[PDB]
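K.L.:
Before I ask anything, here is the structure I am working with.
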Amino acid sequence: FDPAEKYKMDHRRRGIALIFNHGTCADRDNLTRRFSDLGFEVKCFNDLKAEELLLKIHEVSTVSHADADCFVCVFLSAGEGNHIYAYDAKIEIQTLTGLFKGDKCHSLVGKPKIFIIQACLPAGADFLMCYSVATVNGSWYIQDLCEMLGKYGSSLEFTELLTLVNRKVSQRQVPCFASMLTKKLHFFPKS
Amino acid sequence: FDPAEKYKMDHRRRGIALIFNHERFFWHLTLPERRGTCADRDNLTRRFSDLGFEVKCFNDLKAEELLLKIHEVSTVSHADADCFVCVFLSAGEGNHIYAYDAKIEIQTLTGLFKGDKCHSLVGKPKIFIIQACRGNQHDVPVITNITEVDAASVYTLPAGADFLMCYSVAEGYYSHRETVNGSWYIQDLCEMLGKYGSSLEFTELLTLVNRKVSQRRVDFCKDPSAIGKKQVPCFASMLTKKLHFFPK
């Protein structure tokens, strides 16, 4: 039994990263570059209607992630409480995250699923929920997240990096992350 | 700015570890006994004592009595303490735990320790470990250490700056309590505290607990109704630095 056990991140691909957008462009673009340098293929969506958001994300949930390390999904800036805003409706986050629970999504079983909600609980093994809260240059949270990904994304254990974000932001609003991760999570460079 | 910044733990004292342990309840609450909870209590007491805490246990307090002890504790000086730990072993659901006779909202308990209301813990880690869920009537499929299994019911919420909220189980999963040996969560937490508490960063350690617990399986021929009801623990961190419990 090894206390240093890490998620195996040696799949052909790092995986998909979804950005749903609802100043806020700076956030989106900054997240895009950061996740790309981390290997992620990034898909962005703008002001989707609920029928269309559900359609898309379900599409994504049902393709094979067999050859991927993990999955990232970002909602900025939707979400009061346990909901997120589409164009025409609020949607329970659990309804979206649920598509990725081991039951409903076999190829991500054992792999980390990361959800980042920025404000205007869901659960599953190997989930990591990041909440921004419990400007033309962006928002405090995303700016700092991207600054940390930039300098440390490739080396620090991910939840340590999120703690950094907690600290940078709380020195200016207290963000938080909830972990159901079962191992250390690193994004060392691939191939 | 330092990626490896740690909470300063060089205070005179480690701090207080509170344990609120609840085995039985008032009849009108309609809750079952929590057999095995005293094993949890005792195991935690040894582990946290090893790590330097003055541990104060309380058994089956009524809500008012409990509110009073928690309040008394939040109003003494903590200036020469590294941190604070509180544990609830009781029933609960949504946003509340149960004392002996009544529900108490969690946000009321943590609230007592938020920077406004509690100055001497500002910037210090406040750690809540919650092993709670609502016992129901179990259908027993057949015809002494029994494994009891219930659905997660307590919302796994965050609490404020420098709080770390640790939950035995997350939504959609199941809590397990062995009538003799105690909770899967508390057992595994104490085993990890035992082997690594004085070496490993606390959140790393809690990750280990997530793994040991979520790997546990009931044995079918001993507890047929309980598998496979997976248990997934969860922690919410609003910590701002690395947390260690090195010997003082």
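Residues displayed in chain B correspond, in order, to Swiss-Prot positions 31-173, 187-291.
Cβ from N, Cα, C; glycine included.
Relevant sequence annotations retrieved from Swiss-Prot are reproduced here:
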MUTAGEN   B:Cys163 to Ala or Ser  Catalytically inactive active-site mutant
ACT_SITE  B:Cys163  active site
MUTAGEN   B:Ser257 to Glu  Phospho-mimetic mutant; loss of self-activation
MUTAGEN   B:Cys264 to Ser  Reduced palmitoylation, leading to increased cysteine protease activity
MUTAGEN   B:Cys277 to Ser  Reduced palmitoylation, leading to increased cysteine protease activity
K.L.:
Would you mind listing, in sequence order, the residues at least six apart from B:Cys163 (mutagenesis position) in the same chain with a Cβ closer than 8 Å to its Cβ?
P.N.:
B:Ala121, B:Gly122, B:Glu123, B:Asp193, B:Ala194, B:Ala195, B:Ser196, B:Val197, B:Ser211, B:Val212, B:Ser218
K.L.:
Show which residues of the chain containing B:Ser257 (mutagenesis position), separated from it by at least 6 in sequence, have their CB under 8 Å from its CB.
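P.N.:
Spatial neighbours, sequence-distant, of B:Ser257 (mutagenesis position): B:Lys273, B:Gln274, B:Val275, B:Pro276.
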K.L.:
Quick one, of the mutagenesis positions B:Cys264, B:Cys277, which Cβ has the fewest other Cβ within 10 Å?
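P.N.:
So among B:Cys264, B:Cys277, the mutagenesis positions given, the one with the fewest Cβ atoms within 10 Å is B:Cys264.
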K.L.:
To the nearest Å, how long is the straight line joining the Cα atoms of B:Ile173 and B:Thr187 across 13 unmodelled residues?
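P.N.:
Cα separation at the break: 16 Å.
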K.L.:
I need the CA-to-CA distance for B:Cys277 (mutagenesis position) versus B:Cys264 (mutagenesis position), whole Å please.
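P.N.:
Taking the Cα atoms only, B:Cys277 (mutagenesis position) lies 29 Å from B:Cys264 (mutagenesis position).
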